Amino acid sequence: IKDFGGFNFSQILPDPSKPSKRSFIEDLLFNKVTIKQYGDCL
Amino acid sequence: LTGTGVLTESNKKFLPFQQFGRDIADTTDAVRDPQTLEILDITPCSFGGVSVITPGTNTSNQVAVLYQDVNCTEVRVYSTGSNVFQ
Ligand SMILES: *[C@@H]1O[C@H](CO)[C@@H](O[C@@H]2O[C@H](CO)[C@@H](O)[C@H](O)[C@H]2NC(C)=O)[C@H](O)[C@H]1NC(C)=O
Ligand SMILES: *[C@@H]1O[C@H](CO)[C@@H](O)[C@H](O)[C@H]1NC(C)=O
Ligand SMILES: *[C@@H]1O[C@H](CO)[C@@H](O)[C@H](O)[C@H]1NC(C)=O
Ligand SMILES: *[C@@H]1O[C@H](CO)[C@@H](O)[C@H](O)[C@H]1NC(C)=O
């Protein structure tokens, strides 16, 4: 239940259809900042 | 030119006046075979950090070994076995 008095936290709360814990805003943050084995450069 | 590493058949545009390449650290990267003229890269040998996880020596002297950032293929009792985790 999201009866938060009208406040909408859906953009900061976890998104179940996201990388398993990350909200929309965390996804935006993680997309605005930029094991190599031995056979990946061989 | 002496060195240690793996030689791999590659494809680099070597003009017919060059002999070997150079990495950004001024280290050889690819060489053209003096006889079977082929520009083959020189990659350093398979290296990997090795950390030793251990409980207190007093408690026991059994340890685990973490090979850092290597797939569980390249890697004596702690080299293989049925107790390997990726
Ligand atoms: C909280 O806000 C989100 C978006 O900020 C709302 O989700 C939108 O809902 C409308 C339906 O009215 C859809 O057309 C949008 O595509 C939705 N957007 C997203 C990003 O899901 C959500 O409905 C709001 N919650 C409440 C209770 O109003
Ligand atoms: C000698 O080297 C040349 C490269 O200039 C090559 O074409 C030739 O096959 C080589 N011969 C022998 C016997 O190795
Ligand atoms: C070994 O020493 C550690 C402290 O470094 C201690 O916490 C631990 O209980 C000791 N184990 C035994 C079996 O005495
Ligand atoms: C290790 O190599 C195997 C080769 O089959 C591959 O499937 C696996 O994804 C590799 N491990 C990693 C962490 O890339």
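Note that chain B carries Swiss-Prot numbering, so the residues on display, from first to last, are 546-620, 634-644.
This entry, so its header tells us, was determined using electron microscopy, 2.8 Å.
Backbone N, Cα and C define each Cβ position, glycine as well.
Listed in Swiss-Prot is the natural variant B:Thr547 to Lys, annotated as follows: In strain: Omicron/BA.1. Around B:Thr547 (variant position), taking its Cβ as the centre, 3 other Cβ atoms fall within 10 Å, counting all chains.
DSSP gives B:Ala570 (variant position) a coil state; it is part of no helix or strand. Quoted from Swiss-Prot, the note on natural variant B:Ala570 to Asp is: In strain: Alpha/B.1.1.7.
For B:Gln613 to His, Swiss-Prot lists a natural variant annotated as follows: In strain: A23.1. The number of other Cβ atoms within 10 Å of the Cβ belonging to B:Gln613 (variant position), over all protein chains shown, comes to 9. Secondary structure from DSSP puts B:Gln613 (variant position) in coil.
Just so you know, the Cβ of B:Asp614 (mutagenesis position) picks up 11 other Cβ atoms within 10 Å once every protein chain is counted. According to Swiss-Prot, the mutagenesis experiment B:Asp614 to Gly carries the following note: Increase of pseudotyped VSV particle production ex vivo. Increase of viral load in hamster upper respiratory tract. Produces more infectious particles when cultured in primary human epithelial cells; increases replication and transmissibility in hamsters and ferrets.
Among the recorded positions B:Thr547, B:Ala570, B:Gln613, B:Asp614, the ones with a Cβ under 8 Å from a Cβ of chain A are B:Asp614.
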